[PDB]
Amino acid sequence: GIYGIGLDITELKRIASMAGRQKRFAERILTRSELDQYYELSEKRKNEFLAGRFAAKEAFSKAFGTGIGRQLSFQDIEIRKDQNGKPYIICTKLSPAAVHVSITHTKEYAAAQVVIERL
Amino acid sequence: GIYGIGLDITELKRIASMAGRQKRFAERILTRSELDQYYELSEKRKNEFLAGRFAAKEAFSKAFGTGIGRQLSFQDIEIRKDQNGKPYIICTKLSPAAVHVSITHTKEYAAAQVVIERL
Amino acid sequence: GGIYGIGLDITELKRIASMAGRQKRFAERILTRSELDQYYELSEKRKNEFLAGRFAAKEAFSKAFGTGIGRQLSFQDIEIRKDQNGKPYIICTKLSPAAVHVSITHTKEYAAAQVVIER
Ligand SMILES: [Cl-]
Ligand SMILES: [Cl-]
Ligand SMILES: [Cl-]
Ligand SMILES: [Cl-]
Ligand SMILES: [Cl-]
Ligand SMILES: [Cl-]
Ligand SMILES: [Cl-]
Ligand SMILES: [Cl-]
Ligand SMILES: [Cl-]
Ligand SMILES: [Cl-]
Ligand SMILES: [Cl-]
Ligand code: NA
Ligand code: NA
Ligand code: NA
Ligand code: NA
Ligand code: NA
């Protein structure tokens, strides 16, 4: 059946606020593979990419039922796109077959939802 | 399998407007237990809490298929938090095990989604 | 059983208006003949809300389908119909005999939708 579901909406402006006000924010949210892509983007695209990843990982953590913390790190979750451009999640704590995700954007927001199934 | 799904996004300012214009708005949306929690919150927190509950119950009513009205009241739905802080719904019209919810917020919005499974 | 894919979309009403104004028969491109009949019956404001909602639903469906809108799936391959209570449901014959669930929501400035396709 369904193990859990998660939804997150993130304001891009906030991601810009949290980002600069640190100096380690993007690197804490993104994995090595994600960072490789992130560093090639323009300032504008970087914010959209980071906001999208942040939302997807937050949604995943909610579906997981614990949120980000001691039981689950942003580094434990990686978003990729298949050959059709569809995002999917790989998480070292469960089978990718049990996970579904969707990501969307508007000028000012990034949002994502995740559904985890019990196999 | 899946019986129904529901999504809702609610503008905090609209909630605050209705709460100011309407008599007993919080009392109409919240159960006794939620009201007890609501009344211990600051003015700002109250609006966020209320908007989140409203979004969650709206989402639930859409998944249930009846919407809020004669067949289902806001009073028939209660959101609780487990030991990890994860929200879950209690509605005696169905088993708690068949329901899954997720709630999110931004500065100006509250949003929620629900998935009800057939057991 | 099991979930085939999920999709989420948030669309800015102002952007739909911006696209509908500067473009050809934008509404005609997004909507099927039956949706158009419903569309033409609405006021200027309602048309924008209706179009944004249907657009969000088709985008969300395209994301659950896993390809997005394009060569593999057209806006015209997806139809949002209304049941006896005026609530939306999706018909996509291009989709194997699977079950499709959809939920649409609105705020003053946005339209949003989510879809779950079960295999
Ligand atoms: Cl946010
Ligand atoms: Cl990738
Ligand atoms: Cl997606
Ligand atoms: Cl926007
Ligand atoms: Cl549904
Ligand atoms: Cl609203
Ligand atoms: Cl009591
Ligand atoms: Cl949640
Ligand atoms: Cl906001
Ligand atoms: Cl948009
Ligand atoms: Cl439906
Ligand atoms: Na890192
Ligand atoms: Na709303
Ligand atoms: Na947020
Ligand atoms: Na959008
Ligand atoms: Na529905």
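Numbers run from 1 along the shown chain.
Cβ coordinates come from backbone N, Cα and C, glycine included.
Swiss-Prot gives this note for the published mutagenesis A:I2 to A: 6% of wild-type activity. In the three-state DSSP classification, A:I2 (mutagenesis position) falls within a strand. Around A:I2 (mutagenesis position), the same-chain residues at least 6 positions away in sequence with a Cβ under 8 Å from its Cβ are A:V115, A:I116, A:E117, A:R118.
For A:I5 (mutagenesis position), other Cβ atoms within 10 Å of its Cβ number 23. Under the heading of mutagenesis, Swiss-Prot lists A:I5 to R and annotates it as follows: Loss of activity; no trimer formation.
DSSP assigns A:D8 (Mg(2+) binding site) to a strand segment in the three-state reduction. If you look up Swiss-Prot, you'll see A:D8, A:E58 marked as Mg(2+) binding site.
As a published mutagenesis entry, A:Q113 to E appears in Swiss-Prot alongside the note: 14% of wild-type activity. In the three-state DSSP reading, A:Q113 (mutagenesis position) counts as strand. Neighbour count (other Cβ atoms within 10 Å of the Cβ, all protein chains): 32 for A:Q113 (mutagenesis position).
What Swiss-Prot notes for the published mutagenesis of A:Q113 to R is this: Loss of activity; no trimer formation.
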Are there recorded positions in A:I5, A:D8, A:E58, A:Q113 whose CB lies under 8 Å from a CB of chain C, and which ones?
A:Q113
Note down the number of other Cβ atoms within 10 Å of the Cβ of A:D8 (Mg(2+) binding site), including every protein chain shown.
25
Using all protein chains in view, find how many other C-beta atoms are within 10 Å of the C-beta of A:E58 (Mg(2+) binding site).
24
Cα distance (Å, whole number) from A:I5 (mutagenesis position) to A:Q113 (mutagenesis position)
7
